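Structure record follows, encoded as structure tokens.
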Number of protein chains: 6
Amino acid sequence: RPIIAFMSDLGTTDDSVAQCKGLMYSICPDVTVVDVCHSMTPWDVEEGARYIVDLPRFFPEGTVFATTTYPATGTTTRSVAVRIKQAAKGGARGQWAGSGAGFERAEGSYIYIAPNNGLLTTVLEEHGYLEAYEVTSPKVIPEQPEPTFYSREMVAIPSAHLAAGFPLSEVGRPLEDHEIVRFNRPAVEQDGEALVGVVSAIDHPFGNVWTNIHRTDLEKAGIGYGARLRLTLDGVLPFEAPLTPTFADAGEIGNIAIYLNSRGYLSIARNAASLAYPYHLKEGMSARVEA
Amino acid sequence: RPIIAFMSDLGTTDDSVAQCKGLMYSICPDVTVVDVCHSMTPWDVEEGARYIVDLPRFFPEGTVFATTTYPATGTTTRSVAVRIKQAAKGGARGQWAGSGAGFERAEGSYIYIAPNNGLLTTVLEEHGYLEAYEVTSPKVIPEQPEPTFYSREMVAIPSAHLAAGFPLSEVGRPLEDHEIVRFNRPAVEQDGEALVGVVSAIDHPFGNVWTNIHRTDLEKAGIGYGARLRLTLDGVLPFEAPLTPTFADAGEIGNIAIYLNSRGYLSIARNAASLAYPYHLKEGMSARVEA
Amino acid sequence: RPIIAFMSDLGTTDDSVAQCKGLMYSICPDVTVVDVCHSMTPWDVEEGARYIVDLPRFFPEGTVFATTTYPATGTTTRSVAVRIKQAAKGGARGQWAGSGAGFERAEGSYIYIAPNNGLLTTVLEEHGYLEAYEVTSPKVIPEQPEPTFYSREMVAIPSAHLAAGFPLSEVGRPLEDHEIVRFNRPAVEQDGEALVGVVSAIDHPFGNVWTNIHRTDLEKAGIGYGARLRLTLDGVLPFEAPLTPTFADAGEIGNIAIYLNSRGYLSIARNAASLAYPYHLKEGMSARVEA
Amino acid sequence: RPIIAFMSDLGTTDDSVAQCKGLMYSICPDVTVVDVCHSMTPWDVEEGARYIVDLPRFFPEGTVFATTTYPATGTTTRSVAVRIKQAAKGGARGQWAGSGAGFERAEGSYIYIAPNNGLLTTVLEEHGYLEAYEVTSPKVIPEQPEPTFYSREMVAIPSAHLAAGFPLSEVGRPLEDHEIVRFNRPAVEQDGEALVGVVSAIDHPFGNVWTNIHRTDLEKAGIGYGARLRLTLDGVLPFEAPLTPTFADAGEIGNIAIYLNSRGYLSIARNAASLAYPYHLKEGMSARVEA
Amino acid sequence: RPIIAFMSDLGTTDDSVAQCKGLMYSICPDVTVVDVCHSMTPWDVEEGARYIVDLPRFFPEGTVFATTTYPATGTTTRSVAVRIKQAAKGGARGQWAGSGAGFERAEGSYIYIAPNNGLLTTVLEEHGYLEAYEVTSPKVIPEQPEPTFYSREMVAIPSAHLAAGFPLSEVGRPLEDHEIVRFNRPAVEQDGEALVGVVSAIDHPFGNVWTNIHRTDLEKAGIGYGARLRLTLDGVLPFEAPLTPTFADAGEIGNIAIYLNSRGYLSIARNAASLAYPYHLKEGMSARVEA
Amino acid sequence: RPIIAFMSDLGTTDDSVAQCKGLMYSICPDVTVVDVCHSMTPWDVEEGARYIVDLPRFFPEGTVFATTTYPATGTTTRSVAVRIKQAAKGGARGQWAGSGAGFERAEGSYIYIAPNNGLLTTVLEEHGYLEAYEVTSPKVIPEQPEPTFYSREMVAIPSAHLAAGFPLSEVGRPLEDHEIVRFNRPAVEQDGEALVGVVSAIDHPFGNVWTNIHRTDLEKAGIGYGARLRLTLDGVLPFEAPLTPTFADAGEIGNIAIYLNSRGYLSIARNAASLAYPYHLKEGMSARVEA
Ligand SMILES: C[S@@+](CC[C@H](N)C(=O)[O-])C[C@H]1O[C@@H](n2cnc3c(N)ncnc32)[C@H](O)[C@@H]1O
Ligand SMILES: C[S@@+](CC[C@H](N)C(=O)[O-])C[C@H]1O[C@@H](n2cnc3c(N)ncnc32)[C@H](O)[C@@H]1O
Ligand SMILES: C[S@@+](CC[C@H](N)C(=O)[O-])C[C@H]1O[C@@H](n2cnc3c(N)ncnc32)[C@H](O)[C@@H]1O
Ligand SMILES: C[S@@+](CC[C@H](N)C(=O)[O-])C[C@H]1O[C@@H](n2cnc3c(N)ncnc32)[C@H](O)[C@@H]1O
Ligand SMILES: C[S@@+](CC[C@H](N)C(=O)[O-])C[C@H]1O[C@@H](n2cnc3c(N)ncnc32)[C@H](O)[C@@H]1O
Ligand SMILES: C[S@@+](CC[C@H](N)C(=O)[O-])C[C@H]1O[C@@H](n2cnc3c(N)ncnc32)[C@H](O)[C@@H]1O
């Protein structure tokens, strides 16, 4: 019962995703295609990365992740197919997902296929990888690929061959590590006893504010739940709350909560109200946290 | 072939829904997950209720409805799982759905799982229930549930266990009726021989206007198809038309139709034009009908 | 493994599409329902037609295409169900889709079911058809159809019966060709050797600009992939570039590309940037191209 | 433009071949079907082998060879489909076919599909193969195959699916070499400094006599063009002549030529007269050559 | 991609068939001409019938069958063109042809054109017809037809006009049923519990013996696979075998097999040896079958 | 849509013709290859000539006629390629072929390519020619031709290049008329006013008898369609009948018809019965006709 989990920049307003799906069922008749999202900002490989890096622990072993924003579509660039190493625990704690004690996932159990444009930068950093190949064989891509639709030609199509059991190492030649394109991720800076980062995302549809300050950064300023914090956004908004597990800990509806989001990152919100929307807070604003 | 029908407030802009689906396929490998919608206004339990109350008659017997907006995520609250009694006829006329005379559905054939925050208020009113349980067993929820994602931890995951055949009565202790939270439904008032309600929803993407005035409220006033109505909105924007089965009965395109929608409620529209959008008509506006 | 590909104007904000899906699973339990889109402008049959005309070559043989915008819902009109002839090659070049040399599809392999309102106009022009029938049998539609929901009653429900093996010729009487409603496609006209048409679509989410000028319009205008073009939009905005296969051929991020999109038509974009959104370009604006 | 080249034992006296072709055009609408021959002695796998071993170098790359005599039709046996390795030079000299220096053919460019009964023995010996699969998938053969017509059910039909782009590896499980049936090729023996073979074929319609003594058997005896040979047949009818390139080198019409045929093998004829017919010479007769 | 499937009595030894083909390509440049056979006994309309009655299910809808033996060539007789009703299932079981569950063929989807000499007797009996016309219009036949070649003038030529889309009903006037010439087919006689018929054909090139006793005649003496039968040929040869699906069921090579042939008729053969040839068995000999 | 019409002495019993076809498709991928016949008596150039002389008026303009019996294969001889002048009317009367008044063909529209051995003798006599060239260029034949297969090397291969647009004048040097080998046609001679010729062919499969006496030989012998004739064959067998247009004019099945065949020549047959086969009549027997 193979699964392809599909994340693209193709949108939800025309038949582009359906074209790709049609081809997935043609190649792998017993497949289940799970939509991740198709709503990302086109060409923002850093946003795309965010929607896919946390996926593996939630899916059955053998799942293929077909992930693509493809601004170099039509050129002589070719996709990269990689078998990751660690499925990786996640969340505010760092645990397996599922009921009971969670579903432990074996190593070497998921494949990602993507343009070689840095989309997989965070996947490779947080999971590692065992093997990586250029996608070139005409067994798994078109001999005459549509120039403006490499997300279909070079990702959707070969993803389905992989789901159907095409050997990974036969899609094309092995890639050396330096041949895999990466974007740089800005580090969280130690700064006195303060940690200095950015708003990484506005968490839609709620308007929560997510930062790039990870639980591990907090876990060696020595900051746990209960700590009284000052989280300054945009240089000029010094929010103050204790770090709490969840929104309702702030008390009355509308009160500020500082918490660790489900991806493991320091976040700020209001309790059952929107923080970001009324005040137009945005990705890219500064975020400093301290006692 | 189990089905879970999934309605949430998680949105369509990141991987949130997909994480849920991954676990659903993990737990119940044979399952089909049907998206109801994920676009509801967060925390608006009355809106969520409208998207789920009409579902049972459409679905195969044995379908599990996983329905969630979870503003109390991370607190000691626990989800409720209920087996409904009557699948219930619906529509403007009150009938079974499907081809021929429709598909009559047996009693006791659908389970809802939701936060215990009133989301199921109208489901329980219109369908009844046979049994209800608190969802607490670590066989069906996580031992260490993610504080900010109870929509996954306490709804998606246990829904998949129920679809996989986990006995409903084993999810946790039985609930007494007074322990299941309800919201108050605004009452249609009689004011002279006029009926006074509210705009319950704008029917996107068309811009039709739905009220909370039911066909039963109309048949108790002796108002049937053919009747000349004055229907007044927001307390100034008035309208006049006979009650007709459908939009085309208003004649020329753009003309006003007053009709019964597919959920059984008095509604107003323009024939193949939008009523609500040009005039910025809105849910919450007063709606008064006089004959 | 029956598939129904489903394109509607029902939106993504309530349970409308899920009601249809529920019944599709009720009638055809082993079906896969693939969403095309549900976001088209309500009642815009020409837009709807664009989202379905290119589908067949991407899908497995036997796929049913359930395609609906139904402004005449609740009237005496009845749907049309047709088995197309040619699956038809497509793309900027004209090819079968898939890996290798692509996947050929046998003739007569796909059925469309649609309101008889012209929605299938371009499907029948591009693919031809082998048989057509009015959809009237109570074996495949309700005896008492819901007046405002013919997209469910007269499209979704009968599509599921067809997917399940119900004989196409038993749905109702055969329709003559003149009884199948058609829309008039706006023709690409002449002044000098400059082609004058329209913007047929903004290609979301990228903001690329699609015209109704086909590859064939360009050949024997003597415009080939080398040609330096002046393209005026809305009778005001002029652009200049050679015709190229893809976006990156423009050079730097932001540069103008005039190209043939993946559906076979002359289009214009910026390279990994949005052309339409910053200039507020729209469907239905005039488009003029000259060497 | 896919080609299937079709060799069978179905004859030319009824509609058998045509039924096969009808299905081939049905499945692969763009296909060209080329008849090799349908006149072979039924069930004679060694004869069929001779009509197909020399074909690849003549055909465009990507050609599918559908080759069948099927005495085990209706049993549990299943056809084999193999992609050959080397297209292989041929003729009296050993060269590529075609104008100029010939058309060199890339490796891995031809598929044979046949009963697994030894028919492909010489194809595999002379060309090698890259992969071989059992043909079992109901995507490419009938669910209820006609018991007496496996030449259509298990060869013609799947050949058309391969020409239409169905992935070879999806026809069924891979075969190990020992699972592909072979016949034993009769060995050319050395008897003194004479070579002892057999008449392998009468070359109709001319009545030339072909032996199984190869040019490589001759060059290993230091026998080249110009050599005076005694070639003895059926163990009594002897002949004497030099080895020459062609028939006209025997001088007057009716004179004996000893030559290398276009398949690379020692042969004997009369110059523009028949050798075999007047004397009723036959395949299976002994053939001994002394220099 | 129109197809003409061509069956004649013109032979394979001169340019007669090529003349007709040349004219087919002249009239319908995109046509594919599929040879059925050209080897029938001249003027034996009953043999001709046998080569064409089984064709439709194997070919794409819209195929034109050009079928002719024309002993009345040069007279004032004119051909008949008919659109058949049922494509009809066939074979030992009675099923659609092709991979999977077969290709279902729509009604009214094939045209036959023939001399009105009884050639179409079995086509009309087993398929039925919707409309029939005399072929007279000089749009589709020569004004001055070659007297000795009506197979070209009155069949080949108009067949190509029909393939190219000439309206069937415009070739000439409608024919009443009684105006269509039929030969009589001898019935299978019930006779005790024995069924009494004839050898209808020797199945070349194998020498299998085909009778006119159909699966339906067996299917109400109550005779299925496994029944121990006595099949007496020529009054004096009481063969005995169980009815089996195929030849190899008889066991050792040479053993007698009684089976249902691919056309649906009771047949007798030897397993991978010829029955008819060594003993000179012939069409027209008696055939009786019983328990 | 290039066509090659292919007449050889290669037979229908091995892969010889398919080797030629493979290369024709290799060189001219969009070609249609039409078989004329491959069954002529090997090396009988006069028989070969009969099968090709009447072809041009039946085929689309631009058709290449590849026509070969090559007993001088492997010698220094080279083929001749000629563009004929007149397409030429034919038949018992002398007309253009096709529906209506027939299809006129422009002058200079067809090329024949043949061994320079007299095979084209009657083609050049009946049609004339505009240009002729020796076929020597390595652009169109092999540099190292297979000695025993010049029908492939020097006819099939160059025919495909000509079909593809290769300029006829670039195949080799122009040939003067005297360098084109001719055979001597046996002349219809005189004793009294009785015409004395030969049986030119047995018209298989019917067993009709063709003489070398043309319609023109008969006119100004004063023999018209009323004339009562005595025709003696082989100097022994006498027959009597009037000259009629067709076989059925003889009356009862079996009666004698003397007529003009579809190629323009005096012939004799039985009405829907074989004249030649029962009496063992053959090509080359004497034929004598008198009023
Ligand atoms: C935040 S979401 C999980 C999806 C989120 N995008 C993530 O990745 O973690 C889970 C539940 O949290 C509740 N929630 C989200 N933001 C909230 C807030 N600010 N206050 C109260 N509850 C909130 C929502 O009702 C939703 O059902
Ligand atoms: C009303 S929608 C059904 C979904 C709707 N949200 C409901 O729950 O009843 C079904 C068909 O109604 C047609 N429709 C909706 N609003 C209309 C209007 N104002 N005029 C004409 N047709 C309308 C649409 O084209 C749609 O395909
Ligand atoms: C154009 S989309 C195909 C869907 C599109 N609606 C169509 O029908 O062709 C495929 C890839 O093209 C890339 N793309 C789209 N527009 C682009 C542009 N203007 N510049 C560079 N890349 C673009 C996107 O990143 C996407 O993954
Ligand atoms: C009998 S044929 C099908 C054509 C036949 N004329 C018909 O219409 O059914 C299919 C395969 O059957 C095999 N076959 C035919 N006669 C056979 C026999 N007597 N024993 C074993 N196999 C036989 C042949 O090898 C041929 O490839
Ligand atoms: C030998 S055939 C090629 C086909 C043959 N079956 C083969 O596979 O090599 C090619 C030309 O050879 C010529 N040929 C064949 N046998 C000949 C013979 N014994 N003497 C002279 N010419 C011959 C024929 O006229 C024919 O056109
Ligand atoms: C004579 S054939 C044309 C081919 C022939 N080889 C020629 O070149 O004219 C056309 C039709 O004539 C009919 N025919 C041929 N010989 C006949 C005969 N002796 N009596 C009656 N009909 C005949 C056949 O049934 C055939 O369909």
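Residues 8-298, in that order, are what chain E shows, numbered as in Swiss-Prot.
When the header is checked for method, it gives X-ray crystallography, 1.8 Å.
Just so you know, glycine gets a Cβ as well, placed from its N, Cα and C.
Now, the feature entries from Swiss-Prot:
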MUTAGEN   E:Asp16 to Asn  Loss of 5'-FDA synthase activity
MUTAGEN   E:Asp16 to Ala  Loss of 5'-FDA synthase activity
MUTAGEN   E:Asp16 to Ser  Loss of 5'-FDA synthase activity
BINDING   E:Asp16, E:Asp21, E:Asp22, E:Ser23, E:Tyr77, E:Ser158, E:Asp210, E:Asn215, E:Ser269, E:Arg270, E:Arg277, E:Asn278, E:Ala279  S-adenosyl-L-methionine binding site
MUTAGEN   E:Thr80 to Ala  Weak 5'-FDA synthase activity. 2-fold increase of the affinity binding for S-adenosyl-L-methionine and 4-fold decrease of the affinity binding for fluoride
MUTAGEN   E:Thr80 to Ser  The 5'-FDA synthase activity and the affinity binding for S-adenosyl-L-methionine and fuoride are similar to the wild-type
MUTAGEN   E:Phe156 to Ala  Weak 5'-FDA synthase activity
MUTAGEN   E:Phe156 to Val  Weak 5'-FDA synthase activity
Recorded positions near chain D, Cβ-Cβ under 8 Å, from E:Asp16, E:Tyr77, E:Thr80, E:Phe156, E:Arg277: none
Cα separation, E:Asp16 (mutagenesis position) to E:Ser269 (S-adenosyl-L-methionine binding site) (Å, whole number): 24
Those mutagenesis positions, out of E:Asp16, E:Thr80, E:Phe156, that come within 10 angstroms of E:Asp210 (S-adenosyl-L-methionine binding site) at the Cα: none
Candidates E:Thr80, E:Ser269: member of the recorded positions with the richest Cβ shell (10 Å): E:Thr80
Distance-selected binding-site residues near ligand 4 (C-beta under 6 Å), from E:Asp22, E:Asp210, E:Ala279: E:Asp210, E:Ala279
Those recorded positions in E:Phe156, E:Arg277, E:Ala279 whose CB falls under 6 A of ligand 6, listed in sequence order: E:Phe156
Minimum Cα separation from E:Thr80 (mutagenesis position), reported as the residue among recorded positions E:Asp16, E:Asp22, E:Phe156, E:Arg277, E:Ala279 that achieves it: E:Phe156
Between E:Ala279 (S-adenosyl-L-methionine binding site) and E:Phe156 (mutagenesis position), the C-alpha gap once rounded to whole angstrom: 41
E:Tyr77 (S-adenosyl-L-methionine binding site) and E:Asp16 (mutagenesis position), Cα-Cα, nearest whole angstrom: 8
Collapsed DSSP category at E:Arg277 (S-adenosyl-L-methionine binding site): strand
Cβ-based proximity (under 8 Å) of the binding-site residues E:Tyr77, E:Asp210, E:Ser269, E:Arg277, E:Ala279 to chain F, or none: none
Taking residues E:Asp16, E:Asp21, E:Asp22, E:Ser23, E:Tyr77, E:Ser158, E:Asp210, E:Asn215, E:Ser269, E:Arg270, E:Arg277, E:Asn278, E:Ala279, which bind S-adenosyl-L-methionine in the record, the widest Cα spacing (Å, whole number): 39
Distance, E:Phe156 (mutagenesis position) to E:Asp22 (S-adenosyl-L-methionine binding site) (CA atoms, angstrom): 13
Residues that sit under 8 angstroms from E:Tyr77 (S-adenosyl-L-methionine binding site) by C-beta distance, when 6+ apart in the chain: E:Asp16, E:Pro122, E:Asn124, E:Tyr157, E:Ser158, E:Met161, E:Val162
Inter-residue C-alpha distance, E:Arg277 (S-adenosyl-L-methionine binding site) and E:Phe156 (mutagenesis position) (nearest angstrom): 41
Same-chain residues at least 6 apart in sequence whose Cβ lies under 8 Å from E:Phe156 (mutagenesis position): E:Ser23, E:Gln26, E:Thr80
